[PDB]
Amino acid sequence: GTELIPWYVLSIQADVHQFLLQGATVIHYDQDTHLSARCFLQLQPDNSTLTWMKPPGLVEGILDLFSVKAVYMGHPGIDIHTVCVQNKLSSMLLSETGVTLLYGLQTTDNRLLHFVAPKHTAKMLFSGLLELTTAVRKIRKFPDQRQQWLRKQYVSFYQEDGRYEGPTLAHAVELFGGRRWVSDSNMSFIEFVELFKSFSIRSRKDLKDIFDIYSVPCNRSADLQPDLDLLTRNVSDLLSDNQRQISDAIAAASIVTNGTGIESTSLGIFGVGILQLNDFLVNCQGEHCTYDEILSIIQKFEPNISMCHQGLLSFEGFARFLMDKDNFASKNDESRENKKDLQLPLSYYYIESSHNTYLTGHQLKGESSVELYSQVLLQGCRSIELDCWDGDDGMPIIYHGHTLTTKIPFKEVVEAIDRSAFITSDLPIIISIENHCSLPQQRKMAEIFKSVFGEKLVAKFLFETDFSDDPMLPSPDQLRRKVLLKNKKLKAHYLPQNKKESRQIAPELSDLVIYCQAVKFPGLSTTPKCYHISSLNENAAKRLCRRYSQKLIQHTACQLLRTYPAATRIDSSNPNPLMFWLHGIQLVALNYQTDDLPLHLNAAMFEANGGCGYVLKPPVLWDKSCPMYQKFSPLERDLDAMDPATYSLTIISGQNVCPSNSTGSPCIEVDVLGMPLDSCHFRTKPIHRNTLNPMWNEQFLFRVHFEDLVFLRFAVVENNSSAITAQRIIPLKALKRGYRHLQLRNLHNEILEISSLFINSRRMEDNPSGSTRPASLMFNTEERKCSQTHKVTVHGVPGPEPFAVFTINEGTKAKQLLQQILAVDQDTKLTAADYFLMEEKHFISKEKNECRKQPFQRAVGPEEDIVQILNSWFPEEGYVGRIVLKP
Amino acid sequence: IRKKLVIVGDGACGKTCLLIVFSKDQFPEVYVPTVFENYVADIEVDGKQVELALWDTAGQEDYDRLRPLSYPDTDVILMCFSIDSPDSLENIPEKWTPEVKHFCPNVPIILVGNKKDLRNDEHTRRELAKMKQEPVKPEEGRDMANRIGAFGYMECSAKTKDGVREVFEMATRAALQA
Ligand SMILES: Nc1nc2c(ncn2[C@@H]2O[C@H](COP(=O)(O)OP(=O)(O)OP(=O)(O)O)[C@@H](O)[C@H]2O)c(=O)[nH]1
Ligand SMILES: [Ca+2]
Ligand SMILES: [Mg+2]
């Protein structure tokens, strides 16, 4: 068995999922050979592979549904007429009987698999296939994929030699990183998963130290990722204690250097109760959970029934608590589209863009792919380019002018956009036309746009707000599921130098251009201005930014401005976008065929806000409420007029930081990619011959002034080879506080299942003495501050609960907090003056034998801000705070 | 500098009691069979502060299968037995000595006598009277260690905590040398 796509992920109708499993008779069409044959495709008992054979290659092959990117019905590639004559079948409609599976192993390889079946079979075949691919689409976006890694590895062992059996312990231990070892034999999937868990809990020393400090001797006896998929959580019931002890025993013995050996002493077991866990969330994690929520965590992570019953949390419960998907560094994980951010005009949004979508590699010698437009648009990209040049037969063909790159029909590139433009996202796509076409063909380039896109294409101002005195482009939400094209519009009354578009443009194609009327950049030194979308190569934009940085920011905040790599980059590389994003440039076009750092920043930035491709620009731009509106000059090398928000980062440890390289000396490099004033890099001392669980425990402090746009970058590097093997780029604005795990990724920006990093990241702050103002206060607009809220846990509150969390504004003082606490208890007549908030500091320490030090006491004086004191607690000093109410 | 050791015995003889008392200074109150346990302790011998890692084994048949887990190369492998049971004196050194040699040679061994406190208990004599036995003598303890080629012999008492620290001092020093 071992369903590669588990049942709890699939949402297929029972009947539909049966039809694929039983099998069906369909005709397999091969575009390359252009010859269709009959086949019988069946879905294997594991829901991954599709196999077609001769009914009871052209007629022999297998597809892996983990590579399919999308499924289309009636893809125009299928020649129904050719199939009908070849198979002597009656008249058929391709829009009702064709099925396609765009699959590939890379962003540059997009093959196609064509099936044509009778009308009845097509519906079930396509309907079921769409659900299978949708599940594949989600499974590759889950933040925690430890279990999905085991399924692939176990099944790979299952079918490696052709013999249906599991992996031996020597292989299972080796795969997980344990010692390279005999006694046992093939192990079922449950025995395999239950061995990985022991490796992820018994190989993390750093989680033992964080447990010893906060533990207490309480004796031993008294739409998101589905919980069943989450390895750590307790409800993943889909073995007696005897087996589990063996599983932990072997795992704890296979680990080499850093391992929480399985200590088992009776009457001397420690735990983290409800109160103890709360002290861990308030200080380190910063999370404020109610009594029930904290208890629910205990009932959800503690494996042992005895511990879980008496509200305790053993090391397995605590260790499994820090490895869950809710304890990952990035907040962008499982981030959904925020319809409130997509209401501002279109000029204020950073828009994902691509430069040469058709090209698949080098931009002077290579192939042009029709389907690379569908591959890119599925990633979420919202802008693409078309170099329509000239049809030898009259129909325009897209390719790189005056070069050897292959030519693809234009008709099949506009179709490629339509079939996959709005599959992932729904926000509008802006198409850029490098229209090197003669007048006669542009008429045949305008019919295609109106014939294919139809309603999606914009033909006239769709909103009354576009007719205002000083109009702004409509909000991306308003233009949902719409297509806009940009190119020169009529004014109504050796390196190839082919950048010059057509001097004359047809009156039909131009009429389609509405909201993006490209024109030559008039300049800053020198219809409404909000429509003209210029397009400047990186050299022209980079040169413009440095000389006129402040001028540009107030220009791109009212009209779009596109940028693409310079012609000198024949290598088909990308420019670093952080230079342009700071100044408000929206469409920073990038070469998606090449995977380098500049392309990971675009992926890192646009994985937020639901992945729609539209991310709002920092409020310092486009906002008149921000006190730093017109004074922001990113290129300045020194600004001592504000106090930055000091950041502290600690690389506690990492796990499996060198996949497929057991022997290595990894060192993690942290680069802060921001302005040239708050950008720096750090290096952790190498740890030799340890990749299963390296533990450096370095600390790095950096100060950031403009924190709205800064990207941390963790990059594992082997000193022996000095070659990166895993990287992850996350904004500092989307980095959770406290002890969190970071999910690394390979060079192709693909998720590494088991690899990750364990870090502690606390955002300190300097005390404002009035001389200078905090950086956060300046850049952050006043309106956005009102949206900020904070939760503070107060002990001793009346009622059975030992404590409760109260939501307060940033400016709330102690005086108000008393009223809120007493407001709830209206039944009893209580006087505010009677009660007074008190602050405690329990001097917990790793050492437990000595008697507990007396908890420090203080009186929170009235008018003193309560959020301010909460930020003064540093558990690094060995004390955990409590806001306790007393008479 | 961190050392490694593995301890074996006759089961229900004080293998787990010896480690808990040494690492916790508390005698266990309730007995629970042990499968596989790992402990870390710090000991100073002859001015050398060396971290000590303890690997706990089991002798039960159901747990005999996973013995090789802690076998791989280690600085030292210790031996324990119950003084009250003469059976452990003969079978255990002969049972495990070929196993220890086969799995990991060049590993010095030490023989430890457990349950020393109750050797003089009157109840022991009555219980062994039925089976026609007497408590393991000190003389045979040293001889058995020499027969199996061990570093030395020692006796320990979990309840009285007498001689427990001596074994670790002798054992730890042997690990670094040779
Ligand atoms: N009074 C006394 N009893 C001892 C002494 N040494 C061992 N025992 C007894 O032996 C038992 C030791 O059991 P464990 O601590 O579990 O160690 P074990 O003998 O290996 O048993 P397992 O759990 O199977 O490993 C204790 O319950 C004691 O009753 C001793 O020095 N004095
Ligand atoms: Ca171009
Ligand atoms: Mg035991």
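Following Swiss-Prot, chain B shows residues 4-181, kept in their order.
The backbone N, Cα and C atoms fix where each Cβ goes, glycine too.
Annotated GTP binding site per Swiss-Prot: B:12-19, B:30-37, B:59-63, B:117-120, B:160-162, in sequence order. Secondary structure at B:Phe30 (GTP binding site), taken from DSSP and collapsed to helix, strand or coil, is coil.
In Swiss-Prot, a mutagenesis experiment is listed as B:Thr19 to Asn, annotated with the note Decreased Rho protein signal transduction. Decreased substrate adhesion-dependent cell spreading. Decreased stress fibers assembly. Decreased cytoplasmic microtubule organization. Sequence-distant contacts of B:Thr19 (mutagenesis position), defined by Cβ-Cβ distance under 8 angstroms and a gap of at least six in the same chain, are B:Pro31, B:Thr37, B:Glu40, B:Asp59. Under DSSP, B:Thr19 (mutagenesis position) is assigned to a helix (H, G or I) in the three-state scheme.
Swiss-Prot gives this note for the published mutagenesis B:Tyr34 to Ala: Abolishes interaction with DGKQ. All protein chains included, B:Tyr34 (mutagenesis position) registers 10 other Cβ atoms within 10 Å of its own Cβ.
Secondary structure at B:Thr37 (mutagenesis position), taken from DSSP and collapsed to helix, strand or coil, is coil. A sphere of 10 angstroms centred on the C-beta of B:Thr37 (mutagenesis position) encloses 20 other C-beta atoms. Swiss-Prot gives this note for the published mutagenesis B:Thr37 to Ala: Abolished monoglucosylation by C.difficile toxin TcdA. Abolished O-GlcNAcylation by C.novyi toxin TcdA.
Record note (Swiss-Prot) on the mutagenesis of B:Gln63 to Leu: Causes constitutive activation. Under the DSSP three-state reduction, B:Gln63 (mutagenesis position) is assigned to coil, being neither helix nor strand. A sphere of 10 angstroms centred on the C-beta of B:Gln63 (mutagenesis position) encloses 11 other C-beta atoms.
Mapped onto three states, the DSSP output places B:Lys135 (mutagenesis position) in coil. Here Swiss-Prot describes B:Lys135 to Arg as a published mutagenesis experiment; the accompanying note says: Reduced FBXL19-mediated ubiquitination and subsequent degradation.
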Taking Cβ atoms only, which of the recorded positions B:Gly12, B:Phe30, B:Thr37 fall under 8 Å from chain A? B:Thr37
Quick one: of B:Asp59, B:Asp120, which of the binding-site residues has the smallest count of other CB atoms within 10 A? B:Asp120
Distance between B:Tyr34 (mutagenesis position) and B:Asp120 (GTP binding site) at the Cα atoms, whole Å? 18
If you draw a 10 Å sphere on the Cβ of B:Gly12 (GTP binding site), how many other Cβ atoms land inside? 24
Just counting, how many other CB atoms are there within 10 A of the CB of B:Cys16 (GTP binding site)? 22
I'd like to verify something. Among the recorded positions B:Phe30, B:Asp59, B:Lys135, which ones have a C-beta closer than 6 angstroms to some atom of ligand 1? none
Near ligand 3, which of the recorded positions show up if the criterion is a Cβ under 6 Å from one of its atoms? Options: B:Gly12, B:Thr19, B:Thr37. B:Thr19, B:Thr37
Distance, B:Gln63 (mutagenesis position) to B:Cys16 (GTP binding site) (CA atoms, angstrom): 12
Residue with minimal Cβ packing [other Cβ atoms within 10 Å] among the recorded positions B:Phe30, B:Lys135: B:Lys135
Translate the DSSP assignment of B:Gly12 (GTP binding site) into the three-state scheme. coil
One of the recorded positions B:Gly12, B:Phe30, B:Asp120, B:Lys135 has its Cα closest to the Cα of B:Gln63 (mutagenesis position), namely B:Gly12
